[PDB]
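**Student:** Below: one structure in C-alpha cells.
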Amino acid sequence: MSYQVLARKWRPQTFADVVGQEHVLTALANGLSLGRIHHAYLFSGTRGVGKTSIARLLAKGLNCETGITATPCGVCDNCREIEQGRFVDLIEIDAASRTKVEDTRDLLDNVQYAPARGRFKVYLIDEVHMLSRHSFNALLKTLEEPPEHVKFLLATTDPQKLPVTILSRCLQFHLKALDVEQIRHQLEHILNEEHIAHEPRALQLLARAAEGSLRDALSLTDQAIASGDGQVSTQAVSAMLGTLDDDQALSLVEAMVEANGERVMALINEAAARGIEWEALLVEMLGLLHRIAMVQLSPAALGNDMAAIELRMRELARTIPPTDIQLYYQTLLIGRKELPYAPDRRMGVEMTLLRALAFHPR
Amino acid sequence: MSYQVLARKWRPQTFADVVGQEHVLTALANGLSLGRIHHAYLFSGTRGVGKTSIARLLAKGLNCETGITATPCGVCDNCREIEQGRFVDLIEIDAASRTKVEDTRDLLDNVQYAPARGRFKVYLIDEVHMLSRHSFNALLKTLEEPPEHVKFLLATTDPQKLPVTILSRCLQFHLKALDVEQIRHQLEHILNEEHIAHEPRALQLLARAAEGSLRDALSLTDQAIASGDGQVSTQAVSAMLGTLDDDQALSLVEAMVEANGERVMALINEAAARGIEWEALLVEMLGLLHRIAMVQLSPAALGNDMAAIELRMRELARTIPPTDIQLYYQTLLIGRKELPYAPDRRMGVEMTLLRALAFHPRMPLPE
Amino acid sequence: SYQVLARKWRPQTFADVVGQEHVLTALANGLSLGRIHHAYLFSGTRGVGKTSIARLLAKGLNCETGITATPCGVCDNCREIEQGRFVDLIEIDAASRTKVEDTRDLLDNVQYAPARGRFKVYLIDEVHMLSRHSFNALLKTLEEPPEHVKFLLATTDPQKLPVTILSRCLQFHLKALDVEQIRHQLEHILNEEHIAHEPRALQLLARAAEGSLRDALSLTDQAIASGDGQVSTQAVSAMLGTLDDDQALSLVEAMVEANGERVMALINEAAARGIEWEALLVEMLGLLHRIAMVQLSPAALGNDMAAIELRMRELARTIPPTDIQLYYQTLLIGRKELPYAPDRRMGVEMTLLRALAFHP
Amino acid sequence: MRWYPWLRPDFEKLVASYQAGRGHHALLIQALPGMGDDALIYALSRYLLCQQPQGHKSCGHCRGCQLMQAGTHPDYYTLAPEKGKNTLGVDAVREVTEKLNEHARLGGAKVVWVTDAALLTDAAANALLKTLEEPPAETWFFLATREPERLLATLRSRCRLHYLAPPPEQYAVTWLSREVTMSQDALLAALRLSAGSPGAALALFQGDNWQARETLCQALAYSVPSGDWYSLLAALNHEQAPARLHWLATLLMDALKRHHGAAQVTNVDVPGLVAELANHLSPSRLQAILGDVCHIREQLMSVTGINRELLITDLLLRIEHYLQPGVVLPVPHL
Amino acid sequence: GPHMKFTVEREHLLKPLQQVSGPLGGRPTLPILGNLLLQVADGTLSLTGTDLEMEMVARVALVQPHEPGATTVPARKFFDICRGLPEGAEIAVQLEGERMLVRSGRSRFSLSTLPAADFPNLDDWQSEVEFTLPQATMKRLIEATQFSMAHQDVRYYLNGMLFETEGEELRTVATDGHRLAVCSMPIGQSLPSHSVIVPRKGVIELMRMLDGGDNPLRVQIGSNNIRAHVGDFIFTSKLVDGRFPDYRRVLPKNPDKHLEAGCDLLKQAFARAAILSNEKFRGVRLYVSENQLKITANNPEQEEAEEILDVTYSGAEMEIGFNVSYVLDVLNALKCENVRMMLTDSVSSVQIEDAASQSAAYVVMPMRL
DNA sequence: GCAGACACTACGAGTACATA
DNA sequence: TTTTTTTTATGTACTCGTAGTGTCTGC
Ligand SMILES: Nc1ncnc2c1ncn2[C@@H]1O[C@H](COP(=O)(O)OP(=O)(O)O)[C@@H](O)[C@H]1O
Ligand SMILES: Nc1ncnc2c1ncn2[C@@H]1O[C@H](COP(=O)(O)OP(=O)(O)O)[C@@H](O)[C@H]1O
Ligand SMILES: Nc1ncnc2c1ncn2[C@@H]1O[C@H](COP(=O)(O)OP(=O)(O)O)[C@@H](O)[C@H]1O
Ligand code: BEF
Ligand code: BEF
Ligand code: BEF
Ligand SMILES: [Mg+2]
Ligand SMILES: [Mg+2]
Ligand SMILES: [Mg+2]
Ligand SMILES: [Zn+2]
Ligand SMILES: [Zn+2]
Ligand SMILES: [Zn+2]
Ligand SMILES: [Zn+2]
C-alpha cells in the first residue's frame, strides 16, 4: 500500500526526537523557557542535518496552546495543525522559489496584521540564501524594527552568501554534522520502530557512507530495503555501495602502494564500469599523493576538507616512507603527461599504474 | 515495414528486455513489488546504458492499468501512449531546453493538480545536470515533501554537477557500463530479428568498438549495415573501424621483437597496400604491447575477443622482459607523439619502427 | 566566385567526389535502401570535404524523384540548394551561432512542417564550437527527432564534441586524400579549365597540400596568380620555397661532422638565397630517414637517390643508427618548436645547435 | 604608416591580379612586423573599394577616396583589438560578420581587413571560417600575420597565402642609413635583430628601444664576469619584456655560434661583450641558458595576464643556479 | 541671434506640433537628437523634427509681424506647454540670450535652446515616382498586413514590409517566415514596376500620418528615401535594401480543399479555443468534416478545449495543426462577413481569404506533423 | 476617444557564476 | 597601526528599471 518514505514519516516532532546537536536544542530550550528570545534565528548546517526540522519544531514550540515552552504538548489544535502543512500563523515561505522582491513584498506586508490564532506570527523562510538583493533589503527593513508579535526563522545551507548586515541582526545557530555513532544509533531506532530486519555491519556501512547526514542515511536505507528484498543484509548494502562507490582514488592508491596487481586491475575495471574521465581520476590521484607527501611533513597539513577519509589517509601517510611517495608522484605525473597520446585513456592509465607498481615491491 | 533506426526501434519496452544493469532492474522491480515507492529517482551512468529507457519503463510500471505492478503487463491502454510517447501524464522535460528558473517555477506551480488519467504524474527530467542553480534551489522543497500523486525521475550523465542537497533527498541508482559480452549478445539478437546475415568476428568487433554503451553500438552496427550491402561482414567492419583485426599488428610486434627489419618493412608495405591509416597501425601496436604487459603482470587477463591469438600472446608473455615491454611502449609512444610532425606519416612510422629496432636491448643494429 | 577555385568547383554529384569510397558507398547504400538515419556526422581534417558531402547528401534526400542515391542534377529543389535559395534546409555555422539562445530557437522551429521537400535538413557546420549548454539542448532532439527532420553535423575534430553527441550519430571519418588522388583531381580541374600545367609542378602542389584538397586548390590559385597566369614548375618551386639542390645533404653532412663554421655558413647562404626554413628541415628529416632505411638494406637507397648515392652510402657507413635516431629526434623537436620562435631562421639555428652537441 | 620602395613590385603584381577579377577574395599576408603589412593592405583596400578610373593608382577626387582619407567609410571594416584589450574578441568578429550580409551602402565592393590574424582567439577564427569560405560576392578579405602556422589550420587553408620577401641586407642598410644616422655596425645589428625587416630596425632607433638595449648590454658586461645574473631584473622587466628577452637570446646565440667559430655574428655592434660571454660560460651552460630564455619568452607571449615580474625573477635565479658548478642542466624535451 | 517675435494661434499649432512630435520619443541616443526646429520665412512657420532616419515638416501661416529665423526647442516640453492653455490664446515666442521666452496672457516660460545649425537634415533624392491615393485606401491597405511583419529578427529585413508597383496596381506584402500577408489593389494611374521595403517604424509613422477623407495623400517613392504629402504635412523616411521572398511562390497554387465560414463565428471560436492552448506553443488542431470544423487545444496542464463550428465543406478529414495567434490576428484584420479557408495537404500551408473579395490574402504554415 | 491606466512584454544593466 | 588586492575569453542566468504596445474602461 502507501509506504511513506523514511525521509518524511520519521521527521522529528519534539526536541527529544532530534539526534545530537545538543548545543542548539539546549540553547533554544533555555531561551524559550526563560524570557530571552531573539527577534530572528538563523539556522545553518550541511546537507540535511536538521535545519528545517528544528525550525519547524521551534515554530511548533513558540505557538503551542500551553504557552511558550521547550516541549510542545503535541495535543492541542495548534500542535496538530502545524504538524500538517495547513496553518495560518506559521508561514512557510519557499524562499528558493519566491526569490523576486515582488513575491517577497506580498508576504512581508503581512507583518502589519495581527496573528490570527497564536501569540506570534512566525515566518519560516527556508533556503534564505537565495533571495535577490532588493528582497534582502526589504527583509532587512522589516527586521530593523520588527513588531513584538513576529519571530523570524531562517534556514539555509550556506550562511556566508547572506549579506553581512542581515546576518548581524540574527542569532545564528550552526548545526554540527552528525557523527557516525549517532547516525548508526538513530538508524537502528528507525529500523526497529518498523519491521525491517538488519545486521549491525550493514548499519555501520550505511553510517560511514552517509557522510554525516540523516537524510543521506535514510535515503540509502530505503534504497537498501528496496534492493534487499525487505531485509537489510550486509552483502546487499556492500554490493550497492560498490555500485555507488566514488572514492576509487584512495582505494586504488592503497592497492598501488601495497602493490596488489589484481586489486589494481579490479579497481580499474570497476572505474571503467562507471563512466569516469581518466584525466580527472589521474589528476586527483596526483592530488592525493600530494596531500600524503604534505602530511609527511606536518600532521596539520590534512585540513578539514578530507575528514571523511582522515584515518585511512593518515595511515597511508604514516606507514610509507616519503621517498616512495615522491617516486610514485613522479611516475604518475609523467604517465599523465603522456596519457592523451596512449592507445586509450583507460589503456594509458592502466600502464601508468603498472609502471608505478613494478617499482619497490616485486 | 519501413526502416527506422535501431536505436529507436529496439528501445526496451519491458524490464525483461533490458540487458545488464542487474542491480538497478532488481531493485526497481523489488521495490515496486513491495509497494515502497520513493518520490525521487536519479539514474546516473555513462551515455547510452539505458537510464532514459529504464526511467520510461518505471513510468510504465507506475502508471499501468492493473495497478502498481513490477512487470508491465504487456501493452495496456495507459502504456500505449507511453510507447508512442504521447502520454497525458508522463511529462517529459528536456531540462537542457528549460534551464531557466522562470520555467521550473511554472513546473512547480501546477504540481498539485491531480493527474488526468494515470496514478502519478511522473515528471521525467532528462539531463537534470543542466538546470540552472536557481532552478535547482527552486525544486529542493518540492522534492523534499512532494504531493502524494507526483513522482520525479531524474536522469543525468554526471551527478557531481548537481548540488549535494539534491543528491541527498533522491534515490541514487548508478548504471554501470555494459560488458562486451552483453553488447555482443544483444547485437546478435537484434541482427537475428532483422533477418540479416552476420559474422561472429564482425559482431565481436562491434562489441569492442563501442565503449560499454548500447546505442553507440547500435549506431555503429547501423553504419556497418550501410557500409555493407545490408550485411554485417568482417571485411566491412574492419573497413569502417580502421582496425587491424588481431593478426597483422601481432605479426608486426613479433617481427619487431625478433629484430628482423626486413619482414617489418615488408608488412609495412602490405599495410600501405591495405590502404589503412598509419596512426591506426601505431595505436594498434601500442595496444598489443600493453596487452602483453597485462598478461605478463596478471596471468589471466585476456578476454575472449583475443582468443584467436591468445596462444601467441602467451609466447611473448614467456619470452620478453617487462623492462623491454616498457621500453618498446615508451619508444612507440614517443613515436606517436612525433608522428604528426614527421615529413610523411608513413615515413614517420618507418622511423619509429627503426628507432625501436636500433635501441633493441637484445639484438640492436650493428654499428 | 569569378575564378576562385574550391568554391566554383564544389562537387555536385556522388560520382564527382574524389576518393571517399567507403563514405560514398555507405551513403549510397543507405539512400538506395530504407536505411536512413536522423544524425550523420562527417568528421575529418581540413579540406577533405566535410561540407560538400553534407550538401550532396541533402540534395540527394530532397530531390523530386524521392530518396535517390545519386542526386538528379537539373531540377528546382536541387538548384535551389546549390544556389542557396533553400527553404527545407537550414545551414548554420555553429561557430557564429554559439549562443544557446539561438540553439533553443532552432529547437523551437523543429516541429514546423517543411514548405517543400520531404525532409527538413539541418546542416550544422563547425559543430565543435557550440557551447556546452547548446550541445545539451541538441542532445534530446538528436536522440528522437520528428520523422520529417534530419540533422547533418560536420566538424574538424570530434574530440571537442560531448561524447553523448557522438553516441547519437553515425560517424563517417573522411580519410585524408593521398598524393595520387589529389594530383589526379588537380590535373582534371586544370584540363577542364584549359590552364597550362606541368606534371612535376603538379606533384609539388600535391605534396605540399598535406592531404587536404582545398589547400591544393588554393596553392594552384596562388601559382596561377603568380607566374605568368599558368602552372609551371619554376613558378611553383619558387613560390613554395622548396629546395631542389644538395644544400640539404651538405647541411646534413656538416652537422654530422659538427663543422660549426661550415654548418652555419650553409644556413647563412640559405638565408641569402631565401630558402624557406620549414621545408629545409623537412628535407633534413627525409635525408635522415633515408639514412636509417639504408642501414637495414642498401636497396632502401631511395631509387638511386638522384646522383648523390655515394654520399649517403658513405654516411650510412660512418654513423651508428643511435646517433641517426638522436639527430632525427632533435630535428623533429626543432620543427615542432619552430613556429614558437622569434623568427624561423633563429629557430632553425637553435635546432642545429641542439643537434650538433651530441659529439658529432 | 609609410610607403616603402620594396613594396612596389608586390603591390603591382597583386593589384594586377585584382583588376582582372582573378585575385582570391581571402588574402593572407606573411609580412614581418614593421614591413609593408598595413601599407599594402590599405593601398589594396583603397583601390578596391572606390572607383578605378586611373587604373592602379588612387583617384583621390572620388567620394570613396575621401572617405578612406577621413577614415569613416561604412564598407571598410577593420578588426582590431580595443585599447583596453590585447587579443581580438569573437564579439567583434560576429558583429562584423552579421554586418557583412548587409548590401554595400555605396553600392560598391566590400572589404574586411583584420589588423593581425594571429591575435584572433580560437572562437574568433572559427566564426570567420564560414564567411571566409563562402563570402558575399562584393566582399574581399585581408589577413596579416608573421607566422601562418600559428593560425588555426582550417583558417590558414581557406585563405590564399602571399609572402613578402625581406630586402637584401645591403639594400636594407642603404635604405635605413638614409633617414637614420647611426653606425654601420649598429645599423646592421638592428637590421639582423629584426630578421632583416626594415621599419622594425628603424623602430629600434626611432623609439626608446635602443637605449634600453644599450643599458642591457652594460648590465650584461657588469654581470657575466661576476656570475651575479641578478640586477638584470631591472633591465628586463618592462612592457617590452619579450623584445629584450629576444635581445638576450640573440646575444646568447651569438656567443654559442662564435664558440664554434662561425663566420657571421648576429650581434656585431658589441664584439667584446659576446667575446666575454664566450669566455666565462661553458657551451653546455650557454645552450641551457639560451633554451630557458627562449622558453620563458614563449611563456610570456602565449599565456595572458601572467605576472612578468615573477617569471623574469625566476629565470634569473635559475640562471644563477645554472652558473654554479656541479649543477645538472635541463634537457630539451617533447 | 535675432528676436523671433513669432505669434502663433493655438488652434493652428497644437495638431501640427503633435504630428511632428510623433516619430520622436523615448530617450534619444545623443542630445539635440530629441528636439524640434521651428523656422519662419515670409509669414510661414515650419515645424520640423527628425530621428536622422525620419523627418516631419508642418507648415502653418502667420499674419502677425515676425522675422525670418530658425530656432530649436526640446520637443516634449514645448508640446506640453502649448497644450493646456486657454482656448484661442495666442502664443508669442521670442529669442533672447540663447533662450526662448514663450508668452500667453500673463504666463511666461523660458526654455533652453540650441543653434539651428545643430539640427541635422536628411538625404536628398530627385525623380521620385509620384502617387495620388486616398487616405483610407492606403490605411486599410497597410492595416491588412501591419501585424504581418516580424519585429526584431535577423533574417532578411523583415523589420518592414514590401511595396510592389506593377501596371496600374499597388500590392503590399509582409511576412515572418511562418505567416505571410498580401493585399493588392488597383490605384488608377500609369505606373512602372518597383519593389521597395519600408521599415516598420516608417510603417507606424505612415499610419499616424493618415487623417481625414479629404485631399488625397501623395507618395514620392525612390530607392533610399520615401516621402508622403498630406495637405501641409510632409513626412520623409529612409528605406531598407534587400528583398523579400517571392510571395507568389509562398501562396499555395492548389487550393483544392475549400471551406466557407462566418467571420465573427470563427473568430469567437478561435478566441475561446486560445484560452486553453499552450501559452508558448499556441497551436490548435483542426478536424474538417462535411459542413463541420472541429478545433482542439491542449496545454501542459492538460485542460483540453474542444469546439465545433458549422461551415461549408465537402471532402476528407485533414487534421491541420497550426498556431492560434496568427489566425486570430488575421480574422481580426478581415472584419468581413464570410471567410474562405483553403487547404491543400496535411503538411502543406493554409490560405485565408475574404470570401467576397480577392484584394487581401494570407497564408499560414502548419505547426506539427 | 482618449488619454490614461494600467498591464504586460521586452531590453539593458548590474551582478554571479561556469568553463577552459 | 597601515596600506595594502587579481588573468581572460566566452557564455549563461537572474533580477530590477524603464520604454513601447494593447486595450479597456469610465472617461
Ligand atoms: N536531528 C534529527 N533527528 C531526526 N531525524 C533527522 C534529524 N536531522 C535530520 N533528520 C532526518 O532527515 C530528514 C530531513 O531532515 P531536515 O530536518 O529537512 O534537514 P534540513 O536541515 O537539511 O532541512 C528528516 O525527515 C529526518 O528523517
Ligand atoms: N540496458 C539496455 N538494454 C537494452 N537496450 C539499451 C540499454 N541501454 C541502452 N540501450 C539502447 O539504447 C537506446 C537508447 O538508450 P537510452 O536509454 O536513451 O540511453 P540513455 O541512458 O543515454 O538515455 C535504446 O533504444 C536501446 O536500444
Ligand atoms: N572529396 C572532394 N572532392 C572534390 N572536391 C573537394 C573534395 N574535398 C574538398 N574539395 C574541395 O574543397 C572545397 C571545400 O570542401 P569542403 O567539403 O567544405 O571541406 P570540409 O570538409 O573541410 O568542409 C570544395 O569546394 C571542393 O573544391
Ligand atoms: F533541507 Be536541508 F537544508 F538539506
Ligand atoms: F541519455 Be543518453 F546519454 F543518450
Ligand atoms: F574546412 Be572543413 F569543414 F574541415
Ligand atoms: Mg531543509
Ligand atoms: Mg536520454
Ligand atoms: Mg566546413
Ligand atoms: Zn500544543
Ligand atoms: Zn501496461
Ligand atoms: Zn534534384
Ligand atoms: Zn577613389
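We number each residue from 1, going along the chain as drawn.
According to its header, this structure was worked out by electron microscopy, 3.9 Å.
Note: Cβ is positioned from N, Cα and C throughout, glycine not excepted.
In case it's useful when we look at the structure, here is the feature table from Swiss-Prot:
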type: BINDING; residues: E:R27, E:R76, E:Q152, E:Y156, E:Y157; note: DNA binding site
type: MUTAGEN; residues: E:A136 to T (Swiss-Prot position 133); note: Reduction of synthesis of beta*, probably due to mutation of its promoter
type: MUTAGEN; residues: E:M138 to L (Swiss-Prot position 135); note: 3-fold reduction of synthesis of beta*, probably due to loss of its start codon
type: MUTAGEN; residues: E:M149 to L (Swiss-Prot position 146); note: No effect on synthesis of beta*
**Student:** Quick one: Cα separation, E:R27 (DNA binding site) versus E:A136 (mutagenesis position), in Å?
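**Tutor:** Just about 32 Å between their Cα atoms.
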**Student:** Just name the most isolated of the mutagenesis positions E:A136, E:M138, E:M149, going by other Cβ atoms within 10 Å of its Cβ.
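**Tutor:** Lowest Cβ count within 10 Å among the mutagenesis positions (E:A136, E:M138, E:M149) is E:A136.
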**Student:** Taking only the Cα atoms, work out how far E:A136 (mutagenesis position) lies from E:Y157 (DNA binding site), in Å, as a whole number.
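**Tutor:** With the alpha carbons as reference points, the distance is 27 Å.
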**Student:** Which value in Å gives the longest Cα to Cα span across the DNA site residues E:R27, E:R76, E:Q152, E:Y156, E:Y157 as recorded?
**Tutor:** 35
**Student:** Expressed to the nearest Å, what is the distance separating E:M149 (mutagenesis position) and E:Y156 (DNA binding site) at their Cα atoms?
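**Tutor:** Roughly 12 Å, rounded to the nearest whole number.
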**Student:** Counting every protein chain present, what is the number of Cβ atoms, excluding its own, within 10 Å of the Cβ of E:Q152 (DNA binding site)?
**Tutor:** 7
**Student:** Enumerate same-chain residues with a sequence separation of six or more from E:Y156 (DNA binding site) and a Cβ-Cβ distance below 8 A; give 'none' if the list is empty.
**Tutor:** E:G242, E:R243, E:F244, E:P245
**Student:** Measuring Cα to Cα, tell me the gap between E:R76 (DNA binding site) and E:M138 (mutagenesis position) in whole angstrom.
**Tutor:** 30
**Student:** E:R27, E:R76: which of these binding-site residues has the sparsest Cβ neighbourhood within 10 Å?
**Tutor:** E:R27
**Student:** What whole-number Å value do you get for the CA-CA distance of E:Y157 (DNA binding site) and E:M138 (mutagenesis position)?
**Tutor:** 22
**Student:** Can you grab the distance from E:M138 (mutagenesis position) over to E:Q152 (DNA binding site)? Cα atoms, rounded to a whole Å.
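**Tutor:** The Cα atom of E:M138 (mutagenesis position) is 25 Å away from the Cα atom of E:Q152 (DNA binding site).
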**Student:** Any of the recorded positions E:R76, E:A136, E:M138, E:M149, E:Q152, E:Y157 with a C-beta atom under 6 A from ligand 9? Give them in order, or none.
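**Tutor:** Going through E:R76, E:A136, E:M138, E:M149, E:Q152, E:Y157 in sequence order, none turns out to be close to ligand 9.
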**Student:** Tally every other Cβ atom lying within 10 Å of the Cβ atom of E:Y157 (DNA binding site).
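**Tutor:** Here the count is 22.
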